[PDB]
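Enquirer: I have a structure here, written as structure tokens, and I will follow up with some questions on it.
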Amino acid sequence: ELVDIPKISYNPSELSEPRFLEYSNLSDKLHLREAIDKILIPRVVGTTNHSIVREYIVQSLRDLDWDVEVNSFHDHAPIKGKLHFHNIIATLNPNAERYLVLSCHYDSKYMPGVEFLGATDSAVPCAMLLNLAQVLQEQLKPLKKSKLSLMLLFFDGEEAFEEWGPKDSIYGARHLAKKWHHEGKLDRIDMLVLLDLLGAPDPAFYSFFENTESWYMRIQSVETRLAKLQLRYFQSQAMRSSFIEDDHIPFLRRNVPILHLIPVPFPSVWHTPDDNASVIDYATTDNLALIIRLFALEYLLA
Ligand SMILES: COc1ccc(NC(=S)NCCCn2ccnc2)cc1OC
Ligand SMILES: [Cl-]
Ligand SMILES: [Zn+2]
């Protein structure tokens, strides 16, 4: 069921016009396309390419002066058996009291007998987050020292190896949510924003969670303001009784507020080899990446 979002949840863009104009003109299309190209390789957990993609993410952010921790652990999967998973946790201020967290998964789904590239799922999301760090590096500098800072979290082992279920899915997220819960490190997450299945044409977004509906409406407003300045995806509706499972689930279950940036319906190529370079709509990709960059600045800088 879709419900119209009530007025109480409206939360318009607050950046001054000049800063909104200035920040909305920051981009690096070439870097975004280069990041996509680097990441868009088969990258099943435990493979050489999986390590190559992790190294690229880690080095890219370390080169931009982010603190980067790799959370490594072993778990058992159907088919593959024992695997070494590696969540990537990048922060501007590793000593922050609070974080906005932007996140996605960097593994690609294991598909017997075929290469699966997972362009929308989630090579493009991963590239959008690296590109965000590159494009906004000047504006983000103060967040290296502030009490509220930014974390980019690249989950490992999101995908099932045999059949999606509670014991065969979201390996990295389940591990990390349990670890941080045990360590009292979940309360510091203001909100976990999860990007998934982005880069295909004509995505439609809805608000899934009432406690983040107001911040959903800030993204909606960012999109409206960009349109007005002539520079739609986010619907002003909430989807109730939606039970879409993803990396956020183990955080959601432990009281962490979630903003789930995933289109409904999913792209038509979902979990087929057609989720490749050819499905990427670059106009939609540049657009969504810009909207997300501005959302991050709205939240963090205000
Ligand atoms: C085909 O369209 C759908 C298919 C499945 C579901 N239901 C669930 S619970 N999906 C969890 C997806 C986990 N995931 C995310 C990226 N790679 C894997 C909903 C769909 O449309 C609303
Ligand atoms: Cl490989
Ligand atoms: Zn998937």
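Numbering, chain A: per Swiss-Prot, residues 33-263, 279-349 in sequence.
Cβ atoms are placed via backbone N, Cα and C, with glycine included.
According to Swiss-Prot, the active site, proton acceptor annotation covers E190, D228. The annotation Zn(2+) binding site is assigned in Swiss-Prot to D153, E191, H318. Quoted from Swiss-Prot, the note attached to the mutagenesis of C136 to A states: Does not affect catalysis, inhibitor binding or protein folding; when associated with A-158. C158 to A appears in Swiss-Prot as a mutagenesis experiment; the accompanying note says: Does not affect catalysis, inhibitor binding or protein folding; when associated with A-136.
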Enquirer: For the recorded Zn(2+) site formed by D153, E191, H318, which further same-chain residues have Cβ atoms within 8 Å of the site's Cβ center?
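Expert: For the Zn(2+) site, the extra neighbours are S140, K141, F148, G150, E190, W317, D322.
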Enquirer: Express the distance between the Cα positions of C136 (mutagenesis position) and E191 (Zn(2+) binding site) as a whole number of Å.
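Expert: Cα-Cα distance, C136 (mutagenesis position) to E191 (Zn(2+) binding site): 12 Å.
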Enquirer: When the Cβ positions of the recorded positions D153, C158, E190, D228 are compared with the atoms of ligand 3, which fall under 6 Å?
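Expert: Only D153 meet the Cβ criterion.
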Enquirer: Using a 10 Å cut-off between Cα atoms, which of these recorded positions sit near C158 (mutagenesis position): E190, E191, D228, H318?
Expert: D228
Enquirer: Excluding near sequence neighbours, so keeping only residues 6 or more apart in the same chain, what lies with its CB under 8 A of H318 (Zn(2+) binding site)?
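Expert: The list for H318 (Zn(2+) binding site) reads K141, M143, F148, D153, given in order along the sequence.
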Enquirer: Calculate how many Å lie between the CA atom of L263 and the CA atom of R279, with the 15 residues in between left unmodelled, and give a whole number.
Expert: 12
Enquirer: What's the CA-CA gap between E190 (active site, proton acceptor) and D228 (active site, proton acceptor) in angstrom, rounded?
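Expert: So the Cα of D228 (active site, proton acceptor) lies 11 Å away from that of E190 (active site, proton acceptor).
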Enquirer: Just the recorded positions from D153, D228, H318 whose C-beta lies under 6 Å from any atom of ligand 1, please, or none if there are none.
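Expert: By the Cβ criterion, which requires under 6 Å to ligand 1, the hits are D153, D228.
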Enquirer: Around the Cβ of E191 (Zn(2+) binding site), how many other Cβ atoms lie within 10 Å? Please give the count over every shown protein chain.
Expert: 24
Enquirer: I need the most crowded of these recorded positions: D153, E190, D228. Count other C-beta atoms within 10 angstroms of each C-beta and give me the top one.
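Expert: The largest 10 Å Cβ neighbour count belongs to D153.
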Enquirer: Look up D153 (Zn(2+) binding site) in the DSSP assignment and report helix, strand or coil.
Expert: helix
Enquirer: Going by DSSP, is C158 (mutagenesis position) part of a helix, a strand, or coil?
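Expert: Its secondary structure by DSSP: helix.
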Enquirer: Given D228 (active site, proton acceptor) and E191 (Zn(2+) binding site), what distance in Å do their CA atoms have, once rounded to a whole number?
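Expert: That comes out at 12 Å between the alpha carbons.
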